Amino acid sequence: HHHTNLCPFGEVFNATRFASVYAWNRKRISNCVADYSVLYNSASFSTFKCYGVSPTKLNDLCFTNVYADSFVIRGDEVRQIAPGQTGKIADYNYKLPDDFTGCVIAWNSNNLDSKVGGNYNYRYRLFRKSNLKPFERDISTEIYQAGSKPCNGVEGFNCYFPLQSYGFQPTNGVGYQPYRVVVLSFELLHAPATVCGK
Amino acid sequence: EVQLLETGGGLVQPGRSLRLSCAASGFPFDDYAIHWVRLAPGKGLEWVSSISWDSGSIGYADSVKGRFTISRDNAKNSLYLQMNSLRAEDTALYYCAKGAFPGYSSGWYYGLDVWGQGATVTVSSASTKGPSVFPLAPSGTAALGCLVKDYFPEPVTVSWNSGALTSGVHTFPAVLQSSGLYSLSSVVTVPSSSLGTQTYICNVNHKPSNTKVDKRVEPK
Amino acid sequence: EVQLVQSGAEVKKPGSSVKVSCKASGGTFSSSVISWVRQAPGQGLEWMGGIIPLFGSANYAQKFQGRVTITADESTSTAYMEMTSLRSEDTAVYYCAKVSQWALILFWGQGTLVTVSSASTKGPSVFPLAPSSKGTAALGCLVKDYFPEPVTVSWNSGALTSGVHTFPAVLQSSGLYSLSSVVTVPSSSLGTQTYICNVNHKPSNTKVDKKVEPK
Amino acid sequence: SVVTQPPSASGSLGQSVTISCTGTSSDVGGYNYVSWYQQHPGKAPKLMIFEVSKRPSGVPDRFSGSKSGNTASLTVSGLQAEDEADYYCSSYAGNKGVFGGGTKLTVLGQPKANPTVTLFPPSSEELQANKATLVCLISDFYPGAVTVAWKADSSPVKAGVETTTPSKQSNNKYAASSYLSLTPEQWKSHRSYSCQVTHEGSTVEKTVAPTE
Amino acid sequence: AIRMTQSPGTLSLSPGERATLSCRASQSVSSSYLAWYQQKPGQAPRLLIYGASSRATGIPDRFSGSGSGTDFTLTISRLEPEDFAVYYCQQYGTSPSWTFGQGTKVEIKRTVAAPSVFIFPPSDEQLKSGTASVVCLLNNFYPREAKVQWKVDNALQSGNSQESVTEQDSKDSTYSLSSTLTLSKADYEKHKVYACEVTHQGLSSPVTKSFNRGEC
Ligand SMILES: *[C@@H]1O[C@H](CO[C@@H]2O[C@@H](C)[C@@H](O)[C@@H](O)[C@@H]2O)[C@@H](O[C@@H]2O[C@H](CO)[C@@H](O[C@@H]3O[C@H](CO[C@H]4O[C@H](CO)[C@@H](O)[C@H](O)[C@@H]4O)[C@@H](O)[C@H](O[C@H]4O[C@H](CO)[C@@H](O)[C@H](O)[C@@H]4O[C@H]4O[C@H](CO)[C@@H](O)[C@H](O)[C@@H]4O)[C@@H]3O)[C@H](O)[C@H]2NC(C)=O)[C@H](O)[C@H]1NC(C)=O
Ligand SMILES: [Cl-]
């Protein structure tokens with residue numbers, strides 16, 4: 001009631017299109033109130049795993065800041081969006097810290113990102129020299145020279161473009177369908193309490 | 001081409017130590033991760049150890065944890081495996097393998113696509129024994145060879161004419177004799193008319209005993 | 001699950017006020033921006049104002065600042081639009097439209113017709129639009145002075161449907177409605193074919209069949 | 001071995017065969033990072049499949065991989081002779097990996113090939129060293145089963161016989177060898193020695209003599 | 001205040017064609033809070049697009065929204081008959097402050113058709129009640145623009161007439177219009193010549209239909 005604005009969570013969960021995981025979007029949520037019961041009473045989520053906070057208790061807590069990261073990954077890759085997990089996505093695309101406090105929310109989006117029309121080109125990073133630090137973003141598209149000959153900016157024998165499309169256009173299994181993911185990070189620091197429940 | 005070569009195998013008594021080396025070329029060693037995989041007789045491939053590009057991440061199998069140490073020198077494009085407190089179960093052929101992409105676990109994600117030839121490591125209290133090389137004289141083609149009798153341990157490497165003769169060459173697997181010594185024979189098939197013209201010399205190399213013999217095989 | 005239900009249509013006489021309600025179900029009420037949109041007949045959509053029930057601080061368009069008050073009741077999940085000093089220019093359909101902070105979709109009510117008029121329920125007088133003597137001729141019925149909407153016009157008990165144009169009614173200055181329904185027929189059949197328009201006005205229980213004959 | 005694997009498998013030339021690979025929910029069942037490797041005798045493992053079903057450049061479409069739970073599978077269709085090899089599965093396991101026990105594939109329906117046999121007498125250098133070794137080399141045969149018998153003149157020879165287990169060579173055929181140890185006195189005592197190689201009901205016999 | 005202006009006012013196309021509707025904003029508007037509505041006569045507005053480009057439930061894929069900043073666009077790749085209607089855009093947000101565009105009408109293109117004009121004197125039974133209604137009919141014309149001038153003894157009227165137009169006819173894509181002049185009986189008997197003059201693009205010259213009060 002001190003901050004008289006509604007947290008704009010709509011443009012995160014409800015956007016027409018999400019970002020590719022390698023270029024994951026982050027929106028900073030600050031000085032606003034939110035009725036989180038609309039979130040934890042929704043049945044539209046196939047994944048709602050929280051760490052350090054109780055989901056049904058979000059309205060009882062206030063936070064200094066809230067971060068909302070969103071992206072699209074394969075179904076079988078959603079389990080990598082969790083503290084302590086490893087894999088192609090956790091190592092090279094999006095990585096949560098070991099002391100993560102927040103919630104990982106995911107839902108099947110075959111109806112949105114695999115429509116008969118197309119044009120949504122979701123991609124991921126196949127390889128990186130070192131693993132991503134927690135909450136690090138890498139949007140480099142530099143062709144990697146893995147052999148002896150210089151690449152001169154073109155793909156080749158050992159000249160690998162670092163990104164690859166998911167191939168969501170055809171019909172594939174549930175584990176191979178696109179899933180939209182939102183990661184809410186709740187930060188309780190020494191600053192005044194801004195993002196509260198109601 | 002991308003290449004990995006292992007060196008440093010041989011004989012070692014139980015409880016003693018041995019050091020393996022892996023040389024890398026044809027790719028930027030400085031930003032890849034490398035792994036060791038062993039093939040024990042009568043068993044399947046077994047992962048041994050991994051090390052990231054900057055040595056920041058190191059993993060070991062539970063069978064070798066506390067006894068093996070992995071390390072690398074990026075300036076020499078070389079990877080090492082220090083094997084201490086060797087047991088009989090540690091007798092295996094030790095491979096050096098990597099993935100196509102940089103990344104610590106990317107060799108598991110996309111597969112290990114470049115392997116070395118391997119380095120045999122034999123853990124036994126039996127002592128080294130060098131072989132005796134005898135020529136096998138030939139008696140429109142003819143077969144000649146040379147016999148590598150009574151040696152330990154595996155392996156020996158036989159080449160003909162310092163490697164210039166590779167066509168028609170067949171080096172056979174060795175017998176494990178009841179005496180405990182290995183014996184092996186290598187044979188080449190050559191046209192009959194070139195017996196009085198071409199010189200045939202088998203090059204036996206048994207690195208455990210530092211044996212290097214060049215035996216000329218001529219008709220009787 | 002989310003659904004906005006508005007109260008029923010109303011007839012208010014000039015000078016009075018009206019308070020339209022809008023009951024929300026589904027739990028998104030408190031964390032929503034609930035607006036009131038207005039559409040006068042023959043015109044477009046006009047945003048009047050809105051409120052966030054969590055804060056209770058309503059905001060209003062300049063055109064409606066004076067006579068429109070928007071309230072919200074969290075205990076019952078109902079929003080209200082009260083408009084005082086009603087005039088005939090305020091005859092419109094009033095919608096509540098709502099946006100939840102958790103989505104970008106808009107939720108709409110079904111609309112509430114507010115008619116500003118001093119008339120009571122009244123059946124229509126039906127006058128002929130006789131075809132002129134001086135290849136096709138036009139005849140029709142003038143359905144005048146009824147309240148409220150609607151009236152139904154058929155010709156020859158539904159046997160004549162081709163060429164019939166029933167025009168939308170107009171709210172006259174008197175507060176009563178009026179509409180014409182015409183049809184074009186061959187001038188050769190004016191003396192042979194009988195033309196009767198059937199007007200039905202269910203609010204007043206009025207059925208009138210008028211025979212339209214040449215002058 | 002954490003990931004079990006049937007020790008052997010078989011299939012007919014031109015038909016199909018499936019090789020399963022059963023792990024746990026923390027490796028094979030925990031990720032879609034299952035790889036398959038082919039190892040011919042005497043060569044390093046070759047990568048055939050990665051990420052359950054993807055093929056590296058150069059691997060024919062006869063090899064396909066799938067997964068269902070903790071069990072991965074590799075299917076080889078249009079079975080050919082060179083397909084005879086060892087097959088291991090691999091899987092990420094969280095900052096580590098693991099290999100299956102391995103499977104030895106046998107391609108049935110192949111044409112039988114009889115062996116080539118070369119028998120060598122003792123060299124003059126070995127005889128001068130008070131030793132004698134007969135060498136009997138067997139190559140280019142299929143299948144691997146083979147029986148070796150030594151004869152002094154026409155009577156069988158008891159001891160001093162060492163024989164390999166038959167193993168595959170570069171052209172997917174088997175090779176074996178047998179060694180007869182003798183004293184120089186025994187070698188010159190008999191008129192001849194024979195190496196009898198019996199394979200699939202047919203016998204090959206080579207003979208050497210001291211005087212000849 | 002933010003102003004959303006739509007262009008064009010009217011869009012005259014044929015079934016099977018591509019419709020491109022514009023929505024201009026006076027300031028930069030977040031593309032997360034821009035919507036499109038379809039409205040058919042007698043119906044509440046139908047939400048088409050929200051969040052610049054998301055299709056509401058049941059909306060076919062031939063409707064697509066796009067744009068950013070101050071220029072937004074609704075594209076109908078292939079017009080079906082059911083698509084001919086009025087389209088509004090709307091700026092909104094998480095604050096109580098929304099605006100709408102004035103709308104764009106997508107109608108059926110057709111060859112020009114002149115109106116057939118008919119004038120109708122007030123009925124005698126109506127004159128018994130003290131009021132006279134004179135009805136002028138413009139039948140089956142295209143396009144919709146038409147002027148109706150009432151003349152009473154060649155004196156041009158204003159303020160005593162009301163117009164109604166039918167929706168575009170589903171068969172021949174024409175409109176029809178009725179203008180009703182209202183006079184008291186006392187006024188109606190003061191004058192003789194009653195005429196409505198009709199101006200329309202399909203007429204070389206304005207057409208006037210008239211009658212003299214009292215003639216048969
Ligand atoms: C952006 O957000 C939009 C808004 O989302 C809604 O609002 C926000 C604030 C939040 O509360 C959300 O949780 C909420 O959904 C999204 O639009 C919404 O998208 C929903 C999912 O696609 C959609 O829900 C579906 O609606 C159908 C049909 O609607 C009913 O009502 C209409 C009248 O309005 C009737 O005519 C119909 O007959 C329906 O009865 C509904 O069937 C679906 O519900 C299924 O699952 C529910 C549990 O999740 C069950 O309660 C329900 O029974 C039903 O069936 C299940 O169980 C059956 C067995 O009985 C089984 O057979 C079946 O398979 C199911 O498993 C579902 O709820 C909303 O209607 C829609 N809202 C609007 C206004 O359009 C939008 O998609 C988002 N956009 C992006 C880009 O993300
Ligand atoms: Cl407005």
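We number each residue from 1, going along the chain as drawn.
Structure method, as recorded: X-ray crystallography, 2.3 Å.
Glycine residues also receive a Cβ, built from the backbone N, Cα and C atoms like all the rest.
Under its mutagenesis annotations, Swiss-Prot gives A:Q164 to N (Swiss-Prot position 493) the following note: Reduced host ACE2-binding affinity in vitro. Under mutagenesis, Swiss-Prot gives A:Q164 to Y (Swiss-Prot position 493) with this note: Reduced host ACE2-binding affinity in vitro. For the mutagenesis result A:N172 to Y (Swiss-Prot position 501), the note given in Swiss-Prot is Increased binding affinity to human ACE2. The note that Swiss-Prot attaches to the published mutagenesis A:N172 to T (Swiss-Prot position 501) is: Reduced host ACE2-binding affinity in vitro. In Swiss-Prot, a mutagenesis experiment is listed as A:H190 to P (Swiss-Prot position 519), annotated with the note Increased resistance to human covalescent sera neutralization. Quoted from Swiss-Prot, the note attached to the natural variant A:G10 to H (Swiss-Prot position 339) states: In strain: Omicron/BA.2.75, Omicron/XBB.1.5, Omicron/EG.5.1. Natural sequence variation is annotated in Swiss-Prot for A:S42 to F (Swiss-Prot position 371), with the remark: In strain: Omicron/BA.2, Omicron/BA.2.12.1, Omicron/BA.2.75, Omicron/BA.4, Omicron/BA.5, Omicron/BQ.1.1, Omicron/XBB.1.5, Omicron/EG.5.1. Record note (Swiss-Prot) on the natural variant A:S44 to P (Swiss-Prot position 373): In strain: Omicron/BA.1, Omicron/BA.2, Omicron/BA.2.12.1, Omicron/BA.2.75, Omicron/BA.4, Omicron/BA.5, Omicron/BQ.1.1, Omicron/XBB.1.5, Omicron/EG.5.1. One natural variant catalogued in Swiss-Prot, A:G167 to S (Swiss-Prot position 496), is accompanied by this note: In strain: Omicron/BA.1. Quoted from Swiss-Prot for the published natural variant A:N172 to Y (Swiss-Prot position 501): In strain: Alpha/B.1.1.7, Beta/B.1.351, Gamma/P.1, Theta/P.3, Mu/B.1.621, 19B/501Y, Omicron/BA.1, Omicron/BA.2, Omicron/BA.2.12.1, Omicron/BA.2.75, Omicron/BA.4, Omicron/BA.5, Omicron/BQ.1.1, Omicron/XBB.1.5, Omicron/EG.5.1; May enhance affinity to human ACE2 receptor.
Feature annotations (Swiss-Prot) mapped to structure.
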residue : record               : DSSP (3 states)
A:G10   : variant position     : helix
A:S42   : variant position     : coil
A:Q164  : mutagenesis position : strand
A:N172  : mutagenesis position : coil
A:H190  : mutagenesis position : coil
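Close contacts with ligand 1, defined as a Cβ under 6 Å from any of its atoms, occur at A:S44 among the recorded positions A:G10, A:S44, A:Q164, A:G167. Each of the recorded positions A:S42, A:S44, A:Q164, A:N172 was scored by how many other Cβ atoms lie within 10 Å of its Cβ, and the smallest score goes to A:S44. Of the variant positions A:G10, A:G167, A:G10 has the largest number of other Cβ atoms within 10 Å of its own Cβ. Cα proximity to A:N172 (mutagenesis position) (within 10 Å) is found for none of the recorded positions A:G10, A:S42, A:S44, A:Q164, A:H190.
When the Cα atoms are compared, A:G10 (variant position) and A:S42 (variant position) turn out to be 14 Å apart. Residue density at A:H190 (mutagenesis position): 5 other Cβ atoms are found within 10 A of its Cβ, drawing on all protein chains shown. Cα distances from A:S44 (variant position) to the recorded positions A:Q164, A:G167, A:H190 are smallest for A:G167. Cα separation, A:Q164 (mutagenesis position) to A:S42 (variant position), rounded: 33 Å.
Checking the recorded positions A:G10, A:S44, A:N172 against chain D with a Cβ-Cβ cut-off under 8 Å leaves no residue at all. Using a cut-off of under 8 A between C-beta atoms, the recorded positions A:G10, A:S44, A:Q164, A:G167, A:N172, A:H190 that neighbour chain C are A:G10. Chain E comes close to none of the recorded positions A:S42, A:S44, A:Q164, A:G167, A:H190, judged by a C-beta to C-beta distance under 8 angstroms. With respect to their backbone Cα atoms, A:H190 (mutagenesis position) and A:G167 (variant position) stand 45 Å from each other. A:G167 (variant position) and A:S42 (variant position) have their C-alpha atoms 29 Å apart, to the nearest angstrom.
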